[PDB]
Amino acid sequence: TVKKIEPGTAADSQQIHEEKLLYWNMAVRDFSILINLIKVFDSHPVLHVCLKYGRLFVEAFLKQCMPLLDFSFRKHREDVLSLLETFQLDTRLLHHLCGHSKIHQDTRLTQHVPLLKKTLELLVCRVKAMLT
DNA sequence: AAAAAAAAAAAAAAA
DNA sequence: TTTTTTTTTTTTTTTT
């Protein structure tokens, strides 16, 4: 479902802008609570399918969300700052999940860590870019 | 203690 | 002639 949402235009109207950004908001809040259910659960298939699909989730966040961050920035400043503080808490949580992958030394979990790490560096440097 | 499911690696085929 | 993607197999881990 997160593959489906496309970035519109800067010349797109305010209503479509606000509805798709609140759609992104409930998407990232569902991602955050889906990360929060992992801290009590075990059985490396679980954390492995997490490290699989959360990666392409943040790839969807790269390819579909940040053009909307580029288009609607000047007017919806409070909305995009709420979205970035919503994403920063799951950024630190994904840092914790990759650290949890390193401290257990599993061959299945250690495949999908460094791609997610370099996409974390890409998203934080793009946060620095949209801060400008 | 055995069976099933899932993932990863290797092979093969197509552009 | 070379690279990528899909399919199949094998192993490992979890459950009954």
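Heads up, chain A uses Swiss-Prot numbers, so what you see runs 1245-1376.
Going by what the header records, the deposited coordinates were determined by electron microscopy, 3.4 Å.
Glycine residues also receive a Cβ, built from the backbone N, Cα and C atoms like all the rest.
Of all the Cβ atoms in the protein chains shown, 9 others lie within 10 Å of the Cβ of A:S1257 (mutagenesis position). In the three-state DSSP classification, A:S1257 (mutagenesis position) falls within coil. One mutagenesis experiment named in Swiss-Prot is A:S1257 to A, and its note says No effect on phosphorylation by ATM.
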